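Input: a single structure, listed below in structure tokens.
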Amino acid sequence: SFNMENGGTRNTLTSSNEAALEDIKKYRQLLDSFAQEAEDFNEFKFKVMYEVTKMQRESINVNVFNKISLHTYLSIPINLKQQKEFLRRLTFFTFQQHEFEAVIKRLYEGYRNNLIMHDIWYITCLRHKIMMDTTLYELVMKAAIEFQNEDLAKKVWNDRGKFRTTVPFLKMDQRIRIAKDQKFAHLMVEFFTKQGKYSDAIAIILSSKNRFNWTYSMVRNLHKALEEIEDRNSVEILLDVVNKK
Amino acid sequence: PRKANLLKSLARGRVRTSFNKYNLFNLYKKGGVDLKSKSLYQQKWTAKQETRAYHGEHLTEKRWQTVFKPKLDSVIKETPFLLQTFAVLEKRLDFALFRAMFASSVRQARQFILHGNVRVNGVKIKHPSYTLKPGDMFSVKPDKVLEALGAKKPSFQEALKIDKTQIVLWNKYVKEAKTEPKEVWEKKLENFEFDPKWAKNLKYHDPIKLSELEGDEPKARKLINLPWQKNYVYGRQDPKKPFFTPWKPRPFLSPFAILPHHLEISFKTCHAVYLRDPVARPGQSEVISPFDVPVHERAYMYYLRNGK
Amino acid sequence: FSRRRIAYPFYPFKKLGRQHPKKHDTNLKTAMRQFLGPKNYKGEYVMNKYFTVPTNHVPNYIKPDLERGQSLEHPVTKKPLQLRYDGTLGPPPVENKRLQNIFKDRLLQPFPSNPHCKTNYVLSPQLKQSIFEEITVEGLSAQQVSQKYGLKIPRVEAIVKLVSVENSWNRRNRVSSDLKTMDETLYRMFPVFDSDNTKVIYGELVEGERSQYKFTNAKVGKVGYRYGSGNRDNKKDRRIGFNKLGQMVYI
Amino acid sequence: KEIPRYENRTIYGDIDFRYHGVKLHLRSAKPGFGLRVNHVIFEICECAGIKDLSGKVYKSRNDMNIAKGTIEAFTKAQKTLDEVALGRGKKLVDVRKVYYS
RNA sequence: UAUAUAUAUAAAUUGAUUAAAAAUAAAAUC
Ligand SMILES: [Mg+2]
Ligand SMILES: [Mg+2]
């Protein structure tokens, strides 16, 4: 918080309900005015992108607040094994892209033709939040593995699937996308291996054998778990998948 | 196979796959296999001698050499790979019976198989050399298992003499209790650590002379009646089963009572399932053997080269 | 150097003195009798540690190295009893600290020389019945139960088969009092596990025909008995197998 | 003296050594593979802690010279893979032999 | 619902006078 506030010069983190109401009012004015000028939804969305990008830099230091520092900040509780603080930090300092774009569409429909103020408050709060890139999704999956929380894993895989549709993911190259998807699949396999659902892990491995190259390093935990219970059939299937080469 | 000859000799001190009292003493007094001050050939010969005395003694040397597999199977502590030298013998039916505690020894398991008392997956098998595969279900006739694990059935004469002694000792105890109940009660409570009618409840028992009672079992059955032993001769409650009829375990059963890791046993039915071939894992070998790893190492070195 | 070494006890024992000429005894027999203790008129050796089976679900395995060869206890009080010069059994001068301080692993070690050999835990009947219910009735796979109870799949399947066979035998009243006693006794002698395509033609069959032909599709160059194949009938590598009836047949 | 041991059971690689007319050819071996060497080499390996070995002795078969040559071959005719990797400025993955099926 | 049963006598093949055994080998019993 001290670094976010530039030593206290910026009072961004300190918040009040009075400030909340006034900011919601001002941003309602700004956005419902902006709604008409743009030629098309794409241009209004671009205006909102510029607005949020400039706002976050104005409110919080750009250098200090970024993907790497947030990654370490969220990695702290995972190592410290404190789920509540990790989830608080994740919700407060990170925004999901698909939710944001849905809010943009919703506000477009609202203005061009209690939920409205919530959407306005969302757009206002974006100045505290960074987009959840693939690495942050993988970090939350690691938190799910560490905490053994099925609900977190389900939510993370839903959000990852929705994020795949969003433009920032499709901006990247096909090879990077395949690599990140393979990393996510390996993390899911590890999660199901730790949960004892070896059948689900082998199902994931078999379903995506062609699109993802499965090596022994990723499935070593699965092989150890299957050998401990002596499921020779599953071991043979997994080893054939990995070592067909 | 080899003829059983001096399998329990105390001087030689070999350990056998058996529940013998003499085998128990041989195992107990053995200590370990002494390999010091011996050349390599002498070490290998001693290791072979001991391990073949235990593992597959009834097999001939050439047959074991043919059956010997120079390979070993396995699945932090060091894995004892070379304890698997004799793991090939463990899939044999007689060895499986012995390891399932359905026979007192491998020889008795062989006799049980040869006499038609053993089945494998519901079909009768009369060949001890039959080899089990993983998942194979085998079973023994319950009477044979009870005989193998139960105490010996006494004969009429011996049990009659034992009953004479029992009646005599009961009369002695009754006399002691009746004459001085005070000290008897005191001793009873001390060993555990009053009503005079207790000593009245005790009753003498008619002494029996076996000369007139010999040759008639029901007479003795009706005549002998002790507070624990009511209406039967010692160990012959029903003299038509092949074992000590009030079933108690055979003597010295606990030293050899070892539960295998590769067989799953149901003693109510005298059934068992051969889960797998024995394997070696970190710090453990599923091949039950009374000899340490170096002895099996030396035996394996012997049988790799046929004693060359 | 190597010579015949009569397997005398490694621990101290009372060797024979001057013997009456007709005793014709040996030191080995005296050592055996000292280890066994006095024999009853019934034939028992009550004094010995291991004569009677344990019932506290902890096995009683030989510990000649720890007890230094003294294997006689009072059958009831279970306190050590050593031979004395007068010939009687009596309390030892100093009690062996080794026998009180025994590692948990060694208690499951059957043979003193081999540490790698250890007895296997015996599953409780309740756990076996629960496994039967979980597999057969609830339709759970062997993998899930094996992971749940820290068990291995072949053991789970064997347990299923054995519990089914036990149910059948109990149905037919085949389990007897003696069998129940034997099972119960061997249950208390062991530690208890803790949960936590080819085209095929079946031929036409006509009345009076005792057999039906079955024809399997096969590929030429792979089907048939080869010509000039090695003959192992007169060699130590002779191949033997067992028929479906269970008889022995050369393959 | 301390001897290098690969996985605490065998020598790191094949050793071709010469000692005063004794030619030692000692090959590493897989786990479970016993000690198949001259009896002198067998005893030396037993005391040293080497569990898996194969080898042959050519030319002189003097027991004293065999023993001294075995010790000196363990000491100088052997190099750990860590030492090789550090000397060549490589990671251990770069000097490990690749598996071929 | 007791139970470390204890006393006596008599015998005891070959070798040997104790770490010198043959030998649980026999017999006998199941
Ligand atoms: Mg000699
Ligand atoms: Mg004489």
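In order, the residues displayed for chain B correspond to 2-76, 88-205, 372-486 in Swiss-Prot numbering, which applies throughout.
Determination method: electron microscopy, 3.1 Å.
Each residue, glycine too, has its Cβ placed from N, Cα and C.
So that you can see what the record holds, here are the features copied from Swiss-Prot:
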{"type": "DOMAIN", "residues": "B:103-172", "note": "domain 'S4 RNA-binding'"}
{"type": "MUTAGEN", "residues": "B:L109 to F", "note": "In MNA6-3; causes temperature-dependent loss of the 15S rRNA"}
{"type": "MUTAGEN", "residues": "B:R111 to K", "note": "In MNA6-1; causes temperature-dependent loss of the 15S rRNA"}
{"type": "MUTAGEN", "residues": "B:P424 to L", "note": "In MNA6-4; causes temperature-dependent loss of the 15S rRNA"}
{"type": "MUTAGEN", "residues": "B:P438 to L", "note": "In MNA6-2; causes temperature-dependent loss of the 15S rRNA"}
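With a threshold of 8 Å between Cβ atoms, the mutagenesis positions B:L109, B:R111, B:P424, B:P438 that neighbour chain C are B:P438.
Long-range Cβ contacts of B:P438 (mutagenesis position) within its own chain (separation 6+, distance under 8 Å): B:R111, B:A112, B:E464, B:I466.
Looking at B:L109, B:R111, B:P424, the mutagenesis positions in this record, the fewest other C-beta atoms within 10 angstroms of the C-beta turn up around B:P424.
In this structure, the C-alpha atom of B:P424 (mutagenesis position) lies 24 angstrom from that of B:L109 (mutagenesis position). DSSP assignment over the domain 'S4 RNA-binding' (B:103-172) gives 30 helix, 14 strand, 26 coil. Under the three-state DSSP scheme, B:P438 (mutagenesis position) falls in the coil class.
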